[PDB]
Amino acid sequence: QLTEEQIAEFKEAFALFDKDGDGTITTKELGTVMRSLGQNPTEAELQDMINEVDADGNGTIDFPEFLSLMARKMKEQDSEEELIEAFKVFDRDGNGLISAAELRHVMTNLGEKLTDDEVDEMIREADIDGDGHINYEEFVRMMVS
Ligand SMILES: [Ca+2]
Ligand SMILES: [Ca+2]
Ligand SMILES: [Ca+2]
Ligand SMILES: [Ca+2]
Ligand SMILES: [Ca+2]
């Protein structure tokens, strides 16, 4: 499941939070890590963050809990990065929007020679804000559906 080196890496990450090395991250120690990086969440906000990760409902995060989450997160990241890469290719001019001209061009490079009507239908179907283009959120919402 994990190598010793992965474990060690994860333990080093856990230690950043576990300011006192007691084997748990509290809402308070989370507050320290958030603050050091420029956020100042309320105790209510910290409690939600801990509650979302705290499996045994004991109020703090232990290493198996942290390890479990970071496996989740690292999957999510590999999913996301792929969606983002693909979007950026589709958006040839980098402007955050995939125009129909871009979509047609890249489809031609993917083996499909489409008409303007066909590509306009693809865009209509997926467009949410009405602008006749596809932004990242729109792009993701279609891809994962
Ligand atoms: Ca601690
Ligand atoms: Ca806040
Ligand atoms: Ca716990
Ligand atoms: Ca574009
Ligand atoms: Ca749009």
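Numbering, chain A: per Swiss-Prot, residues 4-148 in sequence.
Each residue, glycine too, has its Cβ placed from N, Cα and C.
Under the DSSP three-state reduction, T27 (Ca(2+) 1 binding site) is assigned to coil, being neither helix nor strand. Annotation comment: Swiss-Prot describes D21, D23, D25, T27, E32 as Ca(2+) 1 binding site, evidence class sequence analysis.
Annotation source Swiss-Prot lists Ca(2+) 3 binding site at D94, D96, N98, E105, citing sequence analysis. Spatially close to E105 (Ca(2+) 3 binding site) yet at least six residues away along the chain are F93, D94, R95, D96, judged by Cβ distances under 8 angstroms. Under the three-state DSSP scheme, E105 (Ca(2+) 3 binding site) falls in the helix class.
Residues 49-50, 52-53, 62-66, 69-70, 73 of the same chain sit 6 or more residues outside the domain 'EF-hand 1' (8-43) yet have a Cβ under 8 Å from a Cβ within it. Here Swiss-Prot flags 8-43 as domain 'EF-hand 1'.
When DSSP labels each residue, the domain 'EF-hand 2' (44-79) comes out as 23 helix, 1 strand, 12 coil, counted as helix, strand and coil in that order. Annotation source Swiss-Prot lists domain 'EF-hand 2' at 44-79, citing sequence analysis.
For the mutagenesis result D51 to N, the note given in Swiss-Prot is In CAM12; lacks the Ca(2+)-dependent K(+) current.
Sequence-distant contacts of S102 (mutagenesis position), defined by Cβ-Cβ distance under 8 angstroms and a gap of at least six in the same chain, are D96, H136. In Swiss-Prot, the entry for mutagenesis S102 to F states: In CAM1 (also named PNTA1); lacks the Ca(2+)-dependent K(+) current. The structure shown retains the original residue.
Under a cutoff of 8 A between CB atoms, and with a sequence separation of 6+ in the same chain, the neighbours of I137 (mutagenesis position) are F93, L100, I101, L106, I126, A129, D130, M145. Record note (Swiss-Prot) on the mutagenesis of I137 to T: In CAM2 (also named PNTA2).
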Discussion item. I'd like to verify something. Among the recorded positions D21, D25, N98, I137, which ones have a C-beta closer than 6 angstroms to some atom of ligand 1?
Written reply: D21, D25
Worksheet, complete the sentence: Rounding to whole Å, the Cα atoms of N98 (Ca(2+) 3 binding site) and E32 (Ca(2+) 1 binding site) are apart by 40
Discussion item. Applying a 10 Å Cβ distance cut-off over all chains shown, what neighbour count does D51 (mutagenesis position) have?
Written reply: 12
Worksheet entry | Winner by Cβ contact number (other Cβ atoms within 10 Å) across the binding-site residues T27, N98 | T27
